[PDB]
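Here the structure is laid out as structure tokens; the discussion comes afterwards.
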Amino acid sequence: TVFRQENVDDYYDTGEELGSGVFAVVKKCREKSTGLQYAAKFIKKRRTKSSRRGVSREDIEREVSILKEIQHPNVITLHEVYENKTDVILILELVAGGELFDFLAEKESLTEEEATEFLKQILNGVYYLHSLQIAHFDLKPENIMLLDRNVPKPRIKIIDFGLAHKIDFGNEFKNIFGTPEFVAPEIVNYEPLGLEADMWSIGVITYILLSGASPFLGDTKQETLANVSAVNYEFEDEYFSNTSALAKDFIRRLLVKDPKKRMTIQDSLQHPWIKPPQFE
Ligand SMILES: Nc1ncnc2c1ncn2[C@@H]1O[C@H](COP(=O)(O)OP(=O)(O)NP(=O)(O)O)[C@@H](O)[C@H]1O
Ligand SMILES: [Mg+2]
């Protein structure tokens, strides 16, 4: 699909850099006609067919397609898309309160309530996505943003649809591989992938939220991946001694090697605790 080829600078003014990735840079911007602010994600295009620099048009179009489908309080949303010879520029809903990653770094250790307040919103967003048969495939604290970091219980939006795929046959097979710390065993082992991989990532995020420690993280990427595939984690008493047994139960039912045996997003919302890049 073609996108708007007018100069985005004719319509927006850019400001502070919000973040970046390997082939993307995200800048705060303001739309001239409305004064409204957005996050403009500039994705570098591939210069040739065989090139390894840049993102393939197929991959850019998938992210755009998926983003166009979604409207939910806990997901990022797409306003407009522009392109030029070098970039596709997604004008995204601005999430101005920083990454959950940065909040967790700056904050003292979370209470179980603080953890479940973030987690319930993540679960609601993922419920929405999975209802649409969208697997996010890159859930992790840097891909969660807070609307406003200065309130007691910050509201969040899931961002970064760069690895997201529609799962219309129950599984996909094109290996998608995110960050070792957060990927499920089926990703590590290059097996067919579905919505279950997100549920594993939620288990890892939950472990981190409650403890400030990462369940599988080793000193090298290969060590982490080996730990993930073997389900080599435990609940360290030093971090978890005042954490409830129900919270541990929730995590234990997500960090399951067999994706068929792992809790689904619906299971996770009914669970008694809740119910009211890979290479060195
Ligand atoms: N809508 C948004 N509002 C505010 N900040 C954003 C938004 N989208 C992205 N960012 C920031 O920009 C960073 C990179 O954008 P992202 O969509 O994650 O592209 P990426 O390069 O595919 N992911 P990564 O490689 O993990 O950084 C994020 O980690 C955020 O810090
Ligand atoms: Mg990202």
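Going from the start of the chain as shown, residues are counted 1 onward.
A Cβ is built for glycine as well, from the same backbone N, Cα and C atoms used for every other residue.
Here the Cβ of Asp138 (active site, proton acceptor) has 24 other Cβ atoms within 10 Å, regardless of which shown protein chain they belong to. Among the features that Swiss-Prot reports, active site, proton acceptor is placed at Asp138, with the record citing sequence analysis.
Under its mutagenesis annotations, Swiss-Prot gives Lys41 to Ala (Swiss-Prot position 42) the following note: Loss of activity, apoptotic function and of autophosphorylation. Following the DSSP three-state reduction, the secondary structure of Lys41 (mutagenesis position) is strand. Over all protein chains present, the Cβ of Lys41 (mutagenesis position) has 28 other Cβ atoms lying within 10 Å.
Gap check: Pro276 and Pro277 flank 13 missing residues, and their CA atoms are separated by 38 Å.
Here the C-alpha separation of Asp138 (active site, proton acceptor) and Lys41 (mutagenesis position) works out to 17 Å. Taken residue by residue with DSSP, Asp138 (active site, proton acceptor) is part of neither helix nor strand, so it is coil.
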